[PDB]
Amino acid sequence: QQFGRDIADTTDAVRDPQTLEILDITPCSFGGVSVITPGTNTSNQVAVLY
Amino acid sequence: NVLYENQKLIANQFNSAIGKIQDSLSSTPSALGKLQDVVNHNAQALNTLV
Ligand SMILES: *[C@@H]1O[C@H](CO)[C@@H](O[C@@H]2O[C@H](CO)[C@@H](O)[C@H](O)[C@H]2NC(C)=O)[C@H](O)[C@H]1NC(C)=O
């Protein structure tokens, strides 16, 4: 083999061509950002939420 | 007026029914079909999405 897959059919494991060490492919941090606010009629402080 | 003449009998019947449904909950895995149905439908929707 050279590369593996999963049920989702995505590249998650791969073998290096230069050497014989098996690696993994995992995406790094991602996702939508959320906000917390009490409205502009009371204050203006906001809290960012990841 | 009929509760206090067979209180021990109805208590024993209640305990027996509780034990019976305790056995029947783990008797078969098909008694919860709605829950694994919606879980399987969500998992299959995600699987065909990817
Ligand atoms: C490609 O070249 C590299 C050169 O480093 C080879 O890596 C060496 O492989 C030998 C095989 O036993 C090891 O003893 C060495 O320690 C390795 N080098 C290093 C720096 O770790 C690699 O095997 C070669 N690949 C092919 C397919 O020929």
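We number chain A the same way Swiss-Prot does; the residues here are 563-612, in that order.
So this one's electron microscopy, 4.7 Å, going by the header.
Even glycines carry a Cβ here, placed using N, Cα and C.
In three-state terms derived from DSSP, A:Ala570 (variant position) belongs to neither a helical nor a strand segment and is classed as coil. Quoted from Swiss-Prot, the note on natural variant A:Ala570 to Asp is: In strain: Alpha/B.1.1.7.
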Near A:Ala570 (variant position), how many other Cβ atoms are within 10 Å of its Cβ? 10
